[PDB]
Protein chains: 2
Amino acid sequence: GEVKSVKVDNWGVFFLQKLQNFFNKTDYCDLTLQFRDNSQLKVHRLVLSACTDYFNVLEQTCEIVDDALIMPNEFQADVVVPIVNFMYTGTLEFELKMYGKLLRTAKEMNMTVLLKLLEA
Amino acid sequence: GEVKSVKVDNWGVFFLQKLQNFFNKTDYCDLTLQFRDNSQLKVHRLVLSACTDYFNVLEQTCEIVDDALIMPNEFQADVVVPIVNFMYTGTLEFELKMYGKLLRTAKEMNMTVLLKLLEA
């Protein structure tokens, strides 16, 4: 017999919206991003690694304190938060005053998908 | 200033296709499903948990041998493999002879999205 196939459309966005809920409730967040003001951001190591390798570099270079990765000086919540939110939604939420800094941050991470978006 | 927003369309499928590549290369696979013939299936614990809680129940009930979860008798590769592939793609690939068993398995997991698909 021949193998048949049926699908469920809009599964990508549906699956993505599920991971956003987990990110909102800090469910199964293995990676803890810790900023300069001791504020934390619980994320999924899989979601970030699927969008860039920059966070994988930080884990081998930056210091770790009690399961919390210390973010470098140029990589704080002003740029990290809206970029991570983009990974979970596909939407970049930002103020116009943050444009240049987000662009330079995107170049630093070499996040191509975010580079093209900012350079429309 | 007002917060602005730009987006990248088809991000859901794009992000989903990234996780499929990781699943193909066994990259960052934390959960190891071990079948009766000692065959293994490397999966992501996040992807499965986002589609059902059934695998979370197996981790608290079924035995674990060297980071490998022992699958129950009714839950083997004949049904597990095509169902997991659905989670990563949104497409259920199967033979017609497996229809009834996949349906009963879906009822057992209470995977609603797969139930409606099979009961079109």
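Residue numbering in chain B adheres to Swiss-Prot, whereby the residues present occupy positions 2-121 in order.
Here the Cβ of each residue, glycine as well, is placed from N, Cα and C on the backbone.
Look at Swiss-Prot and you will find B:30-97 tagged as domain 'BTB'. Among the sequence features in Swiss-Prot, the mutagenesis site B:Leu20 to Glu is noted as follows: Reduces microtubule association and protein solubility, possibly by disrupting the dimerization interface.
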Exercise for review: May I have the DSSP-based helix, strand and coil counts for the residues of the domain 'BTB' (B:30-97)?
Suggested key: 27 helix, 16 strand, 25 coil
Check your understanding: According to DSSP, does B:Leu20 (mutagenesis position) fall in a helix, a strand, or coil?
Key -> helix
Review point. Cβ distance under 8 Å to B:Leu20 (mutagenesis position), same chain, sequence separation 6 or more: which residues?
Key: B:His45, B:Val48, B:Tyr89
